[PDB]
Amino acid sequence: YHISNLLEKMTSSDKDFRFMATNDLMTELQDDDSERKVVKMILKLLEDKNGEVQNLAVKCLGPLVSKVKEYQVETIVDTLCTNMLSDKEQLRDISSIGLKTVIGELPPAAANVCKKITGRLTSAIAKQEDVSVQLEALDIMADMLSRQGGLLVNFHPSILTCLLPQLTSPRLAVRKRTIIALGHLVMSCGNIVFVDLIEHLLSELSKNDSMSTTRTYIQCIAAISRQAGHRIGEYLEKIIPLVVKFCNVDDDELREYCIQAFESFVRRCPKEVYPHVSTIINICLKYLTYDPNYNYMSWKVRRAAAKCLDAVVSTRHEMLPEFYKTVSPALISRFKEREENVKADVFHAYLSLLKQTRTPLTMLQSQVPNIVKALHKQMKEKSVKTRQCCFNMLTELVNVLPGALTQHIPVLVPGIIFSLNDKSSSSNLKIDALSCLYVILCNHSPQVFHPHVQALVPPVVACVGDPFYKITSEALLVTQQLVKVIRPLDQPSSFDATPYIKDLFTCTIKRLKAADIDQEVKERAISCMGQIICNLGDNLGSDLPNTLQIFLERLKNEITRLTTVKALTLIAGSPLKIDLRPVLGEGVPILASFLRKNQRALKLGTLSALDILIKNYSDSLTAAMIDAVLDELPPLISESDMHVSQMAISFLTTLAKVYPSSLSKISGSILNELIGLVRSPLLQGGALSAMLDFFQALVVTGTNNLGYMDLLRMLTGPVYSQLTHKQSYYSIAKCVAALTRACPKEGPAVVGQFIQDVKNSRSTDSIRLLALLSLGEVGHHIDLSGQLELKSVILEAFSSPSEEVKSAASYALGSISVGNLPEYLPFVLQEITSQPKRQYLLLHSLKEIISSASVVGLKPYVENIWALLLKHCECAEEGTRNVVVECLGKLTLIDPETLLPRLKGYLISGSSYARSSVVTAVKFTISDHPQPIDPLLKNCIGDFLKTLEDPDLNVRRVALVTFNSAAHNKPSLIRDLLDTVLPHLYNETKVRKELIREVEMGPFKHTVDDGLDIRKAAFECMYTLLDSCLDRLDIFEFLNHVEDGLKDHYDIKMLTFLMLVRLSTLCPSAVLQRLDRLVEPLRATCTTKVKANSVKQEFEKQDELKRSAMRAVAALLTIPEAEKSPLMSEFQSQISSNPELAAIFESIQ
Amino acid sequence: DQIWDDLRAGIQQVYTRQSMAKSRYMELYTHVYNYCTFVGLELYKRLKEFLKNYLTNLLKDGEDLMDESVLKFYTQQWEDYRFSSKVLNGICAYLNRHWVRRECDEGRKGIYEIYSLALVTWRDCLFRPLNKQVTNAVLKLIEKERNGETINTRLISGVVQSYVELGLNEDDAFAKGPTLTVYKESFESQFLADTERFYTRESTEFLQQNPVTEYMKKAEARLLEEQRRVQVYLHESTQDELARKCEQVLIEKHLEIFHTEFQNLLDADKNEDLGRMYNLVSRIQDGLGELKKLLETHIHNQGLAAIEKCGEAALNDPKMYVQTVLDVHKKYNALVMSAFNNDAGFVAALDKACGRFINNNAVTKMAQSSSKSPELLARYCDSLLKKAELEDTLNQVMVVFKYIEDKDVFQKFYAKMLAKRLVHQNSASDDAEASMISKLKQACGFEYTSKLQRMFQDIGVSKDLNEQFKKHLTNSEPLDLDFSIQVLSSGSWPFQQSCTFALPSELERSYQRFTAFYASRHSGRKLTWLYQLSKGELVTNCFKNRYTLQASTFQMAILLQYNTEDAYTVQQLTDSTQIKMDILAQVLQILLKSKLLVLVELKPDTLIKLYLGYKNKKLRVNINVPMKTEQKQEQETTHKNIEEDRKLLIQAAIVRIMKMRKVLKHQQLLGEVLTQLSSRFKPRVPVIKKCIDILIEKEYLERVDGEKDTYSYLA
Amino acid sequence: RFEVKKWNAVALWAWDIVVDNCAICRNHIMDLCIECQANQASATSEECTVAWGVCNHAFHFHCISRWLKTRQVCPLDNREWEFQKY
Ligand SMILES: [Zn+2]
Ligand SMILES: [Zn+2]
Ligand SMILES: [Zn+2]
């Protein structure tokens, strides 16, 4: 009834009722058998007298097509299309708007209505008598193809056939709309129609029928290149000569379009423009200077040439030497352009070159004088844009070359001064000048600005007082660096800085005491005043106490809290011993209160400030504020955050070093928190060193209840009374060793007690572990030759049921020998040969000795260790060979000049074991961080890596492993050997059925392969090469062996699926070409079936194999423009049809 | 007894890696069958004892091995035992087919199939006393791999598979998926704990020594490596747990540092770092909101700062204002598209920021109104369209137009300036006008475009009438001067009637002729002439040389008067020209400022005389320049008209709503008015209240008796 | 001496049926309307502008507004009334 009342009111002869009925009908449509009424009512209101009702009717067509039967959409579209050709302009326009609205609301990717629209649009465009209908139809078709180009793939030839003849019509608007429509068509067209259009364009260009049409065709080619890009690359070899020929025609408008086409080609198809950059650059350089009416509308060609040069420079890194050879002088010489826009374009091109430059640097340094001479003339001009560009170039040039402008400061400063104090200058120009001055001052020696300080100070001081606050902030930023330059604290400067101190202080203090200015100026003023006090605070008079009181006042505000803390830190640590004592008493409690403000940066800053203030001003320390700061530490010493804990421990160490009388107050929560942190499994790096230093400092003080024995018992109580992590034992042992070396007079008793504890048979395994680790740590730095039974006890502890105690005994034997090398190392060397029963542990001890000994102290025994290791290389028991190989490799690092060639010598002559031994020992000299051995390895590793060709089975595997380690850790030493090692690596991926052996027992089959390890290592090397260096190997030989791998063993199958998934992202173009060959092994693996006489393990294994295979399949499927493939589409259809594959596909979803 | 010896001898050969003939296999099968023919418990115990003894004396070899040695031993022995157990199960199919099936149904407790018996014996004999060593060695090898070493992954995979298979229930005897009790309770928990510890140490150590930018690359590489490990040599069930744990420990604990670094990366443009941050934080659930808020605040601040730096010059320079807005919008739109993958939330943040600083900024504060931005946009459009890249800048302007709250000001100003551009033929191109009309059709409604097209219709009608008037002159006496006219509808144009004027006698002929012609062709129509918009060209013959000068009709009237006398009084020039005080004063000042009329304050006592002698550099000189205060007065008038139109529109909307809904409340009426008028401007509540009050006084709607704050329509 | 060479004039046309007066009320189009001049100055008296239609007919705003309450046709025409100026 409501819908009937609405339709009754929609013909009420009153505009208000019609408007309201249409409005609430539209609101409601946000019924069956009555849609035929509402549709006709809306299409009739489309011709109403009032405009508001027409607008409402047009907006109501949107939500109507989504709530009506598909049949009535056809009649709506038909009525709109037939009204678009009517004889009334208002109906035509309103119908065009309605049709655009209808097209917009249709869901993309619906097909019938698009075909119905196209059938009439083609005829409308084909007409050549009503231009307005042509323009409307072109707009409608552009809107249609913009979002629904995927559909109606069968109408593309007709659309092309109707569009192409319109590029000749007299009116240019038709041509422009046709170009837009053609671009949108090419965006999603087919292969044949694209070729037809390109051939038509080339044929029409070759004919050159009229001057007017040639511009249109060139514009069309440029638009096609912009829209498609990668689909036109295979036609530049024919396109470019035509535009090159047309560039020589004496028409100003034609040249600009050709240069724009060149720019589009350079930007959008980088792969296919490589052979033509040399001629595009030459044309652009020829037409930069084009001006036939001035001798020193022709500026458009110069603008286009500058834009094209900018585009060429911005996207070619490898042509930097050629750029600096040929295009830089022209750009420098064109800085004197008569016109502003062309000058700006030239400037922008040169900035683009400068950013690309980030040897090119040497050539830029050679070119600098010409740049300076050119900019000197441009820095004195009425225009502000030219000066802004000059300052931007100066800033970029200084940012690229730090010290480029050393010899040109005398000619550069007057321009900056002139721009700073000019009444006809904008805020942007002043900010740019100040930024350039700041950058110049930061990146140059202080001695070059000394003659120019007298000229620099007044304009900067005036700029500090500018009403606009941005200029004030920039002026303060410049002033801080000027203060640093005027009096360095790290160099012996002879400059006299007295006269300007008063000016700088006066200009900064007024900004400092403002209380109403913006926050940025507040922080900048605080920083500038801090720098002033730090650098030149000795020459100030009585203003220092007042300034420090202001600093105190700024410490209690949230906006400016961190900045003043950093300023106080800067002031405290200065060679000029400033007196902060009047501030310290009232300032320490506030800084202590900052420690509870749940902000990390504030905590770190206030901890640093407290540390420096305690260190430098200990004479005026008071117990009250020390207690105040000590009251908030315990919450900070925790394993959740380790940096704050390290800062707190450093503060405690400084307090113990400078104020030892206040350590009686750390016997409660602080010490408990420290001890608990000692047992944390996350203790490493700086925190451990800080803890050791704090313990060493605390022992020497002599406070009660904190002696050596008290700390030792508090450290070792939990172990003896009853630790769930192994790192806790190491940390406790390190702390005990630090305590022992702090006070050496009590060392022997503790060492003897530890020896008795490890010797005793009533002690648990936890006690023996800690005792051995503590003995090893103590013996590292303290000589322990006075203990006679130490070696006997340790060697007895070698034979124990537990593995942890055995490892601890080996580590302790290794660590003790470092303290007294001559007394202990011969003993270990003799014991390795004497007792065959215990050699896997003595070799580990020797490894520890080698890894943790001084270079100077291990030189004499190098020959003995080398002889023993090379004697023991040929050993039957594997595992004993790995440790000796590691020992040899780590010994190579000590004196690598002479040991490395001796290692290489065994490759030519030796047994099978020796070659594998040396190749394995090579890999232990490679680390991520740079090492002194790197220059030798880069030259020598070719001899080791040419062992990939070897009759021995194991040596090839060892060489592959070494190559993998080198690729993963330091790829810079294998990149140049890729061209000679890749074929051998690829050869190792073959099956080599000679080594395959099969063993039979009844109807059951078992296979054993002796080449599986080598194939796995080769595929691992390939995976590493993917991430390490993908731009130095062929991407087409790689895929062949990847395809070989997809039918290989289960582990290789998983690895190859992973590599395929990774390669779906990197260089997807190569995968798309090979996609036909890739899916066949995937489909074979996914559809295979196991025998019925098998246990559930094989079924499960095949299940995850299938899941991983179709995960790789989906990864391949996600590649753009890959669904339109024969094998891929067949596989998708088969997966959809087959329930077994569909279920597992849904499983990975 | 004798039978069992043969079975023992044959089976001991099965558990060695030596092939046996199929005949021997069938021979063992036949002896097993013969032993079967309850009494099968003895044979079951015999096999159980043999397996226990074999595992017990095999374990003695691997008790003292360490590190990779125990892994190699376990893997090789497990593979050999697995194959041997499969062969043994193949041999003893009769027993597990009949006797075990009979025992299971009748209610036995410790009877299993041969393969399951072998697995249970392995688990209870060799797996139990070696699992600690095997797991610790596997963890040590994983840690070695994580530090940059190449290891043998086939040792870990075998251990993992052995752990997975040794998890059979042994009591249910029926299952669908794989049981992971041993795998989770012996390996997985320790593996995840070690991973957490390793990464929570490494991330802290790296962040304490390096900036965040390198840490992001480190984290991405670590995540890729972890995917590699879990997909290569681990079970498929730990993938999700490992991914979540690694993502948490590598990203979620450093969100404060990431948020701090986001602002620094925004300050100094670094798009790659922003993209990497977006990629990293996208994995954490609900982790992108803070970034969106920070980006919105940054864009708002950047726009405000960019507008503020222009200063007072932006109040009268539309180009600078619009270019600054366009530069900010283009830069941040490119940043959003490139680094943030065109996400909806970041687009919404950009739109919110743009709408915030376009309407309220420093320029609007100087003008004390938010309507200055549409005025400046319209003036920029007029400058563009007055006398290739035009399409792009028009499109950009139209993008800016989307964020304007009050679009009626823009519409009014654009209509007035288009009327000015049409009445005087100074337009760059008609194609640009058509393009702008189409763009306004797309953005604005349809009434505005029809109102605009009416002017084009009138211009076309006038163009048609001009030539046909020219034809009528040929068949009659001619005119001394070239004459062009433009007749426009009074109600379709914003032009107002001219002031008092006395037509110079040199122009009365054309006036009379055209008045007669128009009265003849059209009846019932009256023409009103605007002499403040009419312009012409004058030629002089009393200077040093012949000049032609183009000037307005007022300037002709006050200049042709000096043909009779060389000197004149401004109090008499008024009577000569019948021009008001202010307009005459301004036009006289304009004429004087050109140095072509020599004698600043003008009074009736002032004397003005024609200046001969000095001339102009060029032959054609234009003296029709606009007055300074005229533009300001026009702007004030067209700003007042907008407010009046707003009041009228609010009244009309209220009247329509009351006609449709007979009885309505107050808040509902306000909401309906706001939602009806939202497309043009946002009204204020006091304005709506005043409109309601003035509508009450006109007897349109009345407040109902009782139920206060409720209105009702009245006819 | 100065001589006129060319002239470009601009004119507007309006219906002459009404002699510069409202058709609904016998009063001038520039002065205050009868129903507002009878009463004293108030909020209503602030706005008494001239309203134009599409048919290019001009009346007082109040006159046409009160005429449109019952009828919906231009008094001097036979077509629907639409506002286009104020
Ligand atoms: Zn009236
Ligand atoms: Zn009135
Ligand atoms: Zn009328």
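Residue numbering for chain C follows Swiss-Prot, covering 21-106 in order.
Yeah, the Cβs are placed from backbone N, Cα and C, and that goes for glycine too.
For C:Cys42, C:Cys45, C:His80, C:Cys83, the entry in Swiss-Prot reads Zn(2+) 1 binding site. Quoted from Swiss-Prot, the note on the mutagenesis of C:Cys53 to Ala is: Strong reduction in ligase activity; when associated with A-56. The annotation Zn(2+) 2 binding site is assigned in Swiss-Prot to C:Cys53, C:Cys56, C:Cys68, C:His82. While the structure shown retains the original residue, Swiss-Prot records the mutagenesis experiment C:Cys56 to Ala with this note: Strong reduction in ligase activity; when associated with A-53. Listed in Swiss-Prot as a mutagenesis experiment, C:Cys75 to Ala is described as follows: Strong reduction in ligase activity; when associated with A-77. Sequence annotations record features per position, and here Swiss-Prot assigns Zn(2+) 3 binding site to C:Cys75, C:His77, C:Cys94, C:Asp97. In Swiss-Prot, a mutagenesis experiment is listed as C:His77 to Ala, annotated with the note Strong reduction in ligase activity; when associated with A-75. One mutagenesis experiment catalogued in Swiss-Prot, C:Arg91 to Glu, is accompanied by this note: Impairs UBE2R2 activation by neddylated Cul2-RING(FEM1C) complex.
Features per Swiss-Prot, on structure.
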{"residue": "C:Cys45", "record": "Zn(2+) 1 binding site", "Cβ within 10 Å": "17"}
{"residue": "C:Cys53", "record": "mutagenesis position", "Cβ within 10 Å": "21"}
{"residue": "C:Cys56", "record": "mutagenesis position", "Cβ within 10 Å": "17"}
{"residue": "C:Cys68", "record": "Zn(2+) 2 binding site", "Cβ within 10 Å": "17"}
{"residue": "C:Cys75", "record": "mutagenesis position", "Cβ within 10 Å": "16"}
{"residue": "C:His82", "record": "Zn(2+) 2 binding site", "Cβ within 10 Å": "23"}
{"residue": "C:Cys83", "record": "Zn(2+) 1 binding site", "Cβ within 10 Å": "22"}
{"residue": "C:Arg91", "record": "mutagenesis position", "Cβ within 10 Å": "9"}
{"residue": "C:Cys94", "record": "Zn(2+) 3 binding site", "Cβ within 10 Å": "20"}
{"residue": "C:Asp97", "record": "Zn(2+) 3 binding site", "Cβ within 10 Å": "13"}
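Between the recorded positions C:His77, C:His80, C:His80 has the most other Cβ atoms inside 10 Å of its own Cβ, all protein chains included. Classification of C:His80 (Zn(2+) 1 binding site) by DSSP places it within a strand. DSSP assigns C:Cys45 (Zn(2+) 1 binding site) to coil in the three-state reduction, placing it in neither a helix nor a strand.
Candidate recorded positions: C:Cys45, C:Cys53, C:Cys68, C:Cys75, C:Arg91. Those with a Cβ under 6 Å from ligand 1, in sequence order, are C:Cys45, C:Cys53.
For C:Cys42 (Zn(2+) 1 binding site), the same-chain residues lying six or more positions away in sequence with a CB closer than 8 A to its CB are C:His48, C:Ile49, C:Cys53, C:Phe79, C:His80, C:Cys83. Of all the recorded positions in the record (C:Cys56, C:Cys75, C:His77, C:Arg91, C:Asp97), the one with the smallest CA separation from C:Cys68 (Zn(2+) 2 binding site) is C:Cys56. Listed recorded positions: C:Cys42, C:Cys45, C:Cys53, C:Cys75, C:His82. Those with a CB atom under 6 Å from ligand 2: C:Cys53, C:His82. C:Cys75 (mutagenesis position) sits 8 Å from C:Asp97 (Zn(2+) 3 binding site), taking the CA atoms of both as reference points. Residues C:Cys53, C:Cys56, C:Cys68, C:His82 make up the record's Zn(2+) 2 site, and a Cβ search at 8 Å around their centroid adds C:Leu52, C:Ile54, C:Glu55, C:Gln57, C:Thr64, C:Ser65, C:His80, C:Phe81, C:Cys83 from the same chain. Checking the recorded positions C:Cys42, C:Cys53, C:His77, C:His82, C:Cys94 against ligand 3 with a 6 Å cutoff on the Cβ atom leaves C:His77, C:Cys94, in sequence order.
C:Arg91 (mutagenesis position) carries neither a helix nor a strand DSSP state and counts as coil. Secondary structure at C:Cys68 (Zn(2+) 2 binding site), as computed by DSSP, is coil. Residues C:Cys42, C:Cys45, C:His80, C:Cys83 make up the record's Zn(2+) 1 site, and a Cβ search at 8 Å around their centroid adds C:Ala43, C:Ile44, C:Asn47, C:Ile49, C:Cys53, C:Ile54, C:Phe79, C:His82, C:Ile84 from the same chain. Checked against C:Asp97 (Zn(2+) 3 binding site), the recorded positions C:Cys45, C:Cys56, C:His77, C:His82, C:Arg91 differ in C-alpha distance, with C:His77 being the nearest. In terms of Cα spacing, the recorded positions C:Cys56, C:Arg91, C:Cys94 that come within 10 Å of C:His82 (Zn(2+) 2 binding site) are C:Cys56.
Reduced to three states, the DSSP call for C:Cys56 (mutagenesis position) is helix. Across the structure, C:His77 (mutagenesis position) and C:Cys94 (Zn(2+) 3 binding site) are spaced 8 Å apart at their Cα atoms.
Other than C:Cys75, C:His77, C:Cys94, C:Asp97, the residues of this chain whose Cβ falls within 8 Å of the Cβ centroid of the Zn(2+) 3 site are, in sequence order, C:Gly73, C:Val74, C:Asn76, C:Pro95, C:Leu96, C:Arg99, C:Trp101. In this structure, the CA atom of C:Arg91 (mutagenesis position) is 21 Å away from the CA atom of C:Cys56 (mutagenesis position). Between the CA atoms of C:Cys56 (mutagenesis position) and C:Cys45 (Zn(2+) 1 binding site) there is a gap of 12 Å. Looking at C:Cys94 (Zn(2+) 3 binding site) and C:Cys45 (Zn(2+) 1 binding site), their Cα atoms lie 14 Å from each other.
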